[PDB]
Protein chains: 2
Amino acid sequence: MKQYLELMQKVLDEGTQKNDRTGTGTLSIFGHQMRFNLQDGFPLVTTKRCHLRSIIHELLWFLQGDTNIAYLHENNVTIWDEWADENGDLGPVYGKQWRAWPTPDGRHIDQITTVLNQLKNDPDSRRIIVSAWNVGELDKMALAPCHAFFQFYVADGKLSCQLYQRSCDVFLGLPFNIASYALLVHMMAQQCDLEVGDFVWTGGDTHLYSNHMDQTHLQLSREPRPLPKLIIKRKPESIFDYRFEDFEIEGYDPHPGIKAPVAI
Amino acid sequence: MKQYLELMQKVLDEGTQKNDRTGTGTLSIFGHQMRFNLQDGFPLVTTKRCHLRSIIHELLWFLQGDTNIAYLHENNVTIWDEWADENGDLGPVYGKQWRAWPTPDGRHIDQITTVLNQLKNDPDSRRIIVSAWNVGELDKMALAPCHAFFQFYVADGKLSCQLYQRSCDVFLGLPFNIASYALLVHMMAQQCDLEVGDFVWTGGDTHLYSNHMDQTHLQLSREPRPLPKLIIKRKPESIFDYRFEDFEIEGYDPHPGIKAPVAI
Ligand SMILES: C#CCN(Cc1ccc2[nH]c(N)nc(=O)c2c1)c1ccc(C(=O)N[C@@H](CCC(=O)O)C(=O)O)cc1
Ligand SMILES: C#CCN(Cc1ccc2[nH]c(N)nc(=O)c2c1)c1ccc(C(=O)N[C@@H](CCC(=O)O)C(=O)O)cc1
Ligand SMILES: *[C@H]1CC(=O)NC(=O)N1[C@H]1C[C@H](O)[C@@H](COP(=O)(O)O)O1
Ligand SMILES: *[C@H]1CC(=O)NC(=O)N1[C@H]1C[C@H](O)[C@@H](COP(=O)(O)O)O1
Ligand code: NA
């Protein structure tokens, strides 16, 4: 996509070398923002073939409140394998915080239900927030939350969302993160009888791994194709009752896939 | 400042009308970003005189972990009066979360101490975060955190910080928020023997109150002046040991202060 290739080029033009946790090394910038008007089309990268089925299953898994990879394996999705323990557990990562953030007095807060009720009852609220950054549980998580903090907004009958992504693997992770949040906006909008607005993506440490540079430049040589179109075939009774088969992506005509290794 | 006035003009030109919590009404946009290179000067708005005494003492109060306004009153700072209870308490707002975030099991994390140790021991980390958005304590806070989530970053010997500000009163709040985080970067850089980098400001619901239009037109008629310079006159033993008298803002030549009532 235009915005995505422009970000790649910005990291290349303005980034600096950094060592990193994984021992791989990155080229890194700090701070970026871009927007996707979801009425233009569904923002799935076209300059390489992306594995959409994994994106959908990962989001459904988050929405169930799950943090063990068994459900992903049942659906032939392997994207979380490298960080799970011997029983498949990642600890209290995204799904757990989204559905059941633990409070100091023994409560748990379902932030997804909270947001939905805020959008329906008080859409001009400035507090329509989900946070995965539960400071008191970070040490139990297999990785710290990358897509950390997000906010909804309504104007002119349209639902928008902004994500603060504190750490972004531009080549491997970002295509998934953009599509995932776009899908969530569509689902949330359907449940609220709203149209879709913008997905606003904001980055913290926004980086290209040192072993993704040939792949990145191959991708930058390619022209984006038309955005595909997302069709939802049913309105479930709640945001938690979607199924994989409720979604179809039309007109997706990507350039060939480009393989790259993930940094563990 | 140029970027601040561009944002103010953008809210006027593009903002849509909201019926907010306070009943006042706003013009609002969603999703914006600005960048202040702190080596270009200290980013204190010059198109009105900003009350440095209040900005500095509020930050020192946060760093103490204090959420009662008595300390502010001892220093003739009244910016939090309208939301405090009869005992001066605001509940577990910024200072409490920064210094004593409660875990579910009865422990505490001092996020500021953690960040200082990350900057000194793991400056490449992508996890150097402070969150005030403690979902499980929102119901006890007098207002929800505006400056909600922030991140530090180190590259080539320079310390940067990005703030996610989920709700921004462009007229009254934003000049304080920019200066406060810029001052924090200078203090942390001093304690870590780093140079200052960028302050990146990211906004969610970014608004002008409907009773601030005259004041907005006045400020937009004024040209910005060169930025001042921050001088730290004493290097304290830790990030927790600063005092108001340690700071001097040199070369600050603002236009006159503008009087505008806060929306409660
Ligand atoms: C974000 C996110 C979700 N996740 C979770 C996740 C977990 C740890 C991470 N660690 C690192 N270093 N980068 C990531 O982006 C990252 C992402 C993903 C993990 C891997 C791939 C990936 O390897 N994609 C390959 C193969 C896809 C496939 O299985 O077919 C690709 O070519 O796209 C994508 C997303
Ligand atoms: C951000 C932040 C901190 N805070 C906390 C705070 C609390 C509630 C809020 N509520 C609303 N509606 N807007 C705010 O920006 C806001 C800010 C501030 C509160 C008031 C002023 C203010 O009235 N400033 C005036 C007068 C300053 C003085 O001389 O006392 C000004 O002219 O600047 C500034 C900051
Ligand atoms: C993390 C998971 C995700 O959804 N998106 C990403 O892009 N993620 C990337 C960011 C880093 O490259 C890595 C996490 O490592 P750190 O915790 O930042 O060291 O995964
Ligand atoms: C809140 C405090 C701060 O530091 N900055 C701000 O700009 N703040 C403004 C934002 C809103 O106008 C108001 C808070 O009200 P909501 O919780 O957003 O309804 O104060
Ligand atoms: Na798969």
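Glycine residues also receive a Cβ, built from the backbone N, Cα and C atoms like all the rest.
Taken from Swiss-Prot, the feature active site, nucleophile applies to B:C146. If you look up Swiss-Prot, you'll see B:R21, B:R126, B:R127, B:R166, B:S167, B:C168, B:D169, B:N177, B:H207, B:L208, B:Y209 marked as dUMP binding site. What Swiss-Prot records for B:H51, B:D169, B:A263 is (6R)-5,10-methylene-5,6,7,8-tetrahydrofolate binding site, and it gives a large-scale study or a structure entry as the kind of evidence. In Swiss-Prot, a mutagenesis experiment is listed as B:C50 to Y, annotated with the note Shows 0.2% of wild-type catalytic activity, but substrate affinity is not affected. Per Swiss-Prot, mutagenesis B:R126 to E is noted as: Shows 2000-fold decrease in catalytic activity and 600-fold decrease in affinity for dUMP. Listed in Swiss-Prot as a mutagenesis experiment, B:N177 to A is described as follows: Shows 200-fold decrease in catalytic activity, 20-fold decrease in affinity for dUMP, and 10-fold decrease in affinity for mTHF.
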Practice item. Looking at (6R)-5,10-methylene-5,6,7,8-tetrahydrofolate and its recorded binding residues B:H51, B:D169, B:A263, figure out the farthest C-alpha pair and report it in angstrom, whole number. Key: 18
Study note, to complete from the structure: Around the Cβ of B:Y209 (dUMP binding site), other Cβ atoms within 10 Å, all chains included, total 22
Exercise for review: Just report the maximum Cα pair distance in Å for the recorded dUMP binders B:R21, B:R126, B:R127, B:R166, B:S167, B:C168, B:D169, B:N177, B:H207, B:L208, B:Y209, no decimals.
Suggested key: 36
Review point. Checking the recorded positions B:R127, B:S167, B:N177, B:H207, B:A263: which ones have Cβ within under 6 Å of ligand 2?
Key: B:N177, B:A263
Review point. Out of B:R21, B:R127, B:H207, which of the binding-site residues has the smallest number of neighbouring Cβ atoms within 10 Å?
Key: B:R21
Practice item. Among the recorded positions B:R21, B:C50, B:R126, B:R127, B:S167, state which ones have a Cβ less than 8 Å from a Cβ of chain A, giving them in sequence order; state 'none' otherwise. Key: B:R21, B:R126, B:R127, B:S167
Revision key, fill the gap. Of the recorded positions listed (B:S167, B:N177), the greatest number of other CB atoms within 10 A surrounds the CB of B:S167
Review point. Of B:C50, B:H51, B:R126, B:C146, listed as recorded positions, which ones have a Cβ less than 6 Å away from ligand 3?
Key: B:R126
Practice item. Using a 10 angstroms cut-off on Cβ to Cβ distances, just flag whichever of B:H51, B:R126 is the loneliest among these recorded positions. Key: B:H51
**Study point:** In sequence order, the recorded positions (B:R126, B:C146, B:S167, B:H207, B:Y209) whose C-alpha falls within 10 A of B:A263 ((6R)-5,10-methylene-5,6,7,8-tetrahydrofolate binding site)
**Key:** B:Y209
Exercise for review: Do me a favour and check the Cα-Cα span between B:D169 (dUMP binding site) and B:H51 ((6R)-5,10-methylene-5,6,7,8-tetrahydrofolate binding site); whole Å is fine.
Suggested key: 16
